[PDB]
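Colleague: I am attaching a structure below and will ask some questions about it afterwards.
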Amino acid sequence: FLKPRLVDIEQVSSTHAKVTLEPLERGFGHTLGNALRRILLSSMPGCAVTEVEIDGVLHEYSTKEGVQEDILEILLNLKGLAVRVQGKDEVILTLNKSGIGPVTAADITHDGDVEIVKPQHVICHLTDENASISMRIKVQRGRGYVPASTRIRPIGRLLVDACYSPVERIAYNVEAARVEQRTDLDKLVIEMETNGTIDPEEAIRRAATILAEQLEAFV
Amino acid sequence: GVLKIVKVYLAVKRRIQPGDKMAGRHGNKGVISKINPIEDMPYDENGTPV
Amino acid sequence: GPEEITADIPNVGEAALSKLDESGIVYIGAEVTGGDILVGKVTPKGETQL
Amino acid sequence: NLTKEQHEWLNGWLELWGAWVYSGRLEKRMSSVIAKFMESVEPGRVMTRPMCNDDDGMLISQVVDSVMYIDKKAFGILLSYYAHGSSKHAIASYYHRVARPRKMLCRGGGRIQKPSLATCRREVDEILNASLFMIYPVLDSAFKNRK
RNA sequence: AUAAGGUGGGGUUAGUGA
């Protein structure tokens, strides 16, 4: 038998890309197709938002003078906020912004180990000439979908749900390979969809790492 | 005969759970049966889940 | 006699007492569960007023 | 044997305990009028024995089970004393009625009788005097262990 | 175990295809 290898990662855009696996025998395109699709949607390490403590706010179901938006819409906007962390397993981010205008992703106090990926992602609009927000955004690692109720203290600490999944949409396509003097061999092409927080070769390598650990369990 | 009344507003968030009634606009009722993970959905060649 | 509203109570633990104010009322935004105490109300049984 | 302060402090915890467990009595009586008959009168004898929270009563329940699980007689008279609140002499009577002529051989001679009610008092008393002394350093650490 | 609890009225839910 043969073994496939990486020939290309077509970085087609900032968000997503396509990789290529080649060569393969019969069924293994479909086998690793359904397999690696299912693993990539299954479980990758995530870097979601965890909880947010905005300053003058008792609780999520109230307002704040100086912003057009409710609190609720704000933190659901933060639920989609993507970010990249390297050296830690949890970190606390901080934003301070006054003046009339939209609140972008740029206004956080960035560090060298954390890295936002989409600077344009809006949060809210300040409408007052002199009002500000000052929240502290706790961010940690994780894996999977974790609601806020299934976990486990001061009242300013609001909560969110956890969506520890960098991936969005996985598609794979088999076709024949163009091998030297041989047929019946297969080019696997995989299209992933990433928010921007995970490099592809790392992703599939982690996936097959998990899959080897799972075939490990009996032989 | 009462001295003071204290009203308390309590606020609940409710998501969804297997056993809820949810329906379209054609008399097509339904009780939601199984919240089944993403990977088991049908999906097109483009890759989008239903 | 009347009835009182304060945080003075006979014989419950400090767990429910943690989440009241000085007047016996939960703060706005303290998340509670079932069986928690919102307002400590007591009766003076045995008040004299003589 | 234990000391006087220990007897006080532990004694207060135990009366709160048996007061608490006595509230888990199976059934009482009352009526449908008596409460209305009750709120507008001053009763007199407040039979409401005070008890601890559920945390302490559960905890020291685990303590009393944890030592006293080995003798069910001593446990039973313990619940007699604090749970029902009955006196030592009263259970000297209850116990003396059915102590069972078990042919205990005295310094008088071979005898077929109950040990006397004069006997059964100091029978009872040496039990719980040792029993509190047994359970005391366990419980005194147990509040400290939560602490 | 201190949440208990009668009488009217109103609104809603579930009950075939030959």
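Chain A is numbered as in Swiss-Prot; the shown residues are, in order, 8-159, 166-232.
Quick check of the header: electron microscopy, 4.1 Å.
Every residue, even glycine, has its Cβ placed from backbone N, Cα and C.
As annotated in Swiss-Prot:
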| type | residues | note |
| --- | --- | --- |
| MUTAGEN | A:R45 to C | In rpoA112; temperature-sensitive, blocks RNA polymerase assembly |
| MUTAGEN | A:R191 to C | In rpoA101; temperature-sensitive |
Colleague: Suppose we draw a 10 Å sphere around the Cβ of A:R45 (mutagenesis position). How many other Cβ atoms does it contain, all chains included?
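Modeller: By my count, 16.
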Colleague: Using C-alpha atoms only, work out the spacing between A:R45 (mutagenesis position) and A:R191 (mutagenesis position) and round it to an integer in Å.
Modeller: 27
Colleague: What same-chain residues, at least 6 away in sequence, bring their CB to under 8 Å of the CB of A:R191 (mutagenesis position)?
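Modeller: Within the chain, A:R191 (mutagenesis position) has Cβ neighbours under 8 Å at A:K200.
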Colleague: Once the DSSP letters are reduced so that anything not helix or strand counts as coil, what is A:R45 (mutagenesis position)?
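Modeller: In the DSSP reduction, A:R45 (mutagenesis position) maps to helix.
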